[PDB]
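Below: one structure, written as structure tokens.
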Amino acid sequence: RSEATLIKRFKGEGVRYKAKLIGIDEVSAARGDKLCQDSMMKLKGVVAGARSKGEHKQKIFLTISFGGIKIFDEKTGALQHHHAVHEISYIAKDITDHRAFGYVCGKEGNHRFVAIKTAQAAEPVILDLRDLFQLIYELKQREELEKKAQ
Amino acid sequence: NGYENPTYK
Ligand SMILES: O=P(O)(O)O[C@@H]1[C@H](O)[C@H](O)[C@@H](OP(=O)(O)O)[C@H](OP(=O)(O)O)[C@H]1O
């Protein structure tokens, strides 16, 4: 967890994670567990109902880096969603599902809840996000105390 | 539990 190793870990393209996009939903707050717990269920349900029509979630791969969270389509590699760190307000895992998590994107009054179904556990992704957020906060304080101590 | 981003905004 050395600031130096952690900075190397999120540098550039950062960490990659194979997953599927459950869905994107418009919410009202920038945070809250119940609110962000409910929205997950609403999205999984839309997905569940779609299975009857031979629907499938879009296979994607996502990156966690200083650019925030990016979602790339697995087939064409095209970047479909880029959510900068300062636009992300809340991270929340799914209690009844260890392979799914979500987060809220957007500026005040225009939030969105993104739901993801990871190939492996969602634990490592939540952890990386946590550390990346904390890191940036620290680097921002220190690199501010310095400029203001000029 | 969930985690809020300290640098949000
Ligand atoms: O075996 P079945 O009855 O076909 O059902 C599949 C099974 O539940 C997979 O685990 C799931 O992938 P995830 O675990 O990644 O959701 C897949 O979703 P998909 O069709 O959306 O890929 C389902 O279709």
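We number chain B the way Swiss-Prot does; in order, the residues shown are 755-763.
Backbone N, Cα and C atoms are what each Cβ position is placed from, and that goes for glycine too.
The note that Swiss-Prot attaches to the published mutagenesis B:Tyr757 to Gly is: No DBB1 binding. Quoted from Swiss-Prot, the note attached to the mutagenesis of B:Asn759 to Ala states: Some DBB1 binding. A mutagenesis experiment is reported in Swiss-Prot for this position, B:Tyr762 to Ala, and the note states: Some DBB1 binding. Here Swiss-Prot notes a mutagenesis experiment, B:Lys763 to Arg, with the remark: Loss of ubiquitination.
B:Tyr762 (mutagenesis position) carries neither a helix nor a strand DSSP state and counts as coil. Across the mutagenesis positions listed here (B:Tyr757, B:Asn759, B:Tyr762, B:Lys763), the residue whose Cβ sits among the most other Cβ atoms within 10 Å is B:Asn759.
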